[PDB]
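Novice: Sharing a structure with you now.
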Amino acid sequence: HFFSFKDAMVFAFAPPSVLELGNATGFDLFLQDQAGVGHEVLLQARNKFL
Amino acid sequence: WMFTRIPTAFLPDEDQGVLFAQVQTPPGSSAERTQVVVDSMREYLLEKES
Amino acid sequence: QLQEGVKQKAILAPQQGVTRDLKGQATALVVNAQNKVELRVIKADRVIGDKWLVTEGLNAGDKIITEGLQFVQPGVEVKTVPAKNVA
Amino acid sequence: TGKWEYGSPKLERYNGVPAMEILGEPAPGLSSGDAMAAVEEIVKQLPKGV
């Protein structure tokens, strides 16, 4: 039903078992740069990853 | 043979009585659009899923 | 309050449907006659009321979209509905 | 004068270098090692510099 809200992107998630570890379920990773390739190039790389 | 079948995890996702919802409009928006989406979400969760 | 010019046959795209691309030029997603969205670049620089005074790019009678512009990409078939978001 | 430009409203850093996050969760049947390995296949097709 939140997909039927055509206005906004609503995502509904439940917290994990151990609340102290994080704030959602599954994994996470931080896609970073090293050389200074550029903020827009890094945003394009994040869109490619997604 | 059976040790490959059952998938490995850390700890099973338990019930908590806690659900989160993350509202995010098409950004570059004002507070009126977010308040409309928020109030419609509240109306749904209060009259349709009480 | 002295006026500076009367614009004849003006079109007003609302604030919801006009955004910016990667370069800084204004855009607005419109729906074709065969019911398919596409990107088009418009020149909007003056805010009157809560609607951009679009001088170029958009025309009369076309159908720009104001909500659902992150559920859609340019070039995919959509369905039209009267947008309740604008006022 | 005035020019409309482009930028992100939330800038992130990680170990002193810019970054973006990616959150997610594995398939309902698969393990965490399979999601790990699938990210290890997606990252190999990123540009050089991240």
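Sequence positions for chain C are given in Swiss-Prot numbering; the residues included correspond to 281-367, in order.
Per the header: electron microscopy, 3.6 Å.
Quick reminder: no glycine exception, Cβ is built from N, Cα and C everywhere.
Swiss-Prot documents C:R300 to A or D as a published mutagenesis change and attaches the note Abolishes complex formation and thereby decreases drug resistance.
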Novice: Restricting to the chain of C:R300 (mutagenesis position) and a gap of 6 or more, list residues whose Cβ falls under 8 Å of its Cβ, or answer none.
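Specialist: Looking at Cβ-Cβ distances below 8 Å from C:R300 (mutagenesis position), excluding near sequence neighbours, one finds C:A306, C:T307.
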Novice: Using DSSP and three states only, what is C:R300 (mutagenesis position)?
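Specialist: Reduced to three states, the DSSP call for C:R300 (mutagenesis position) is strand.
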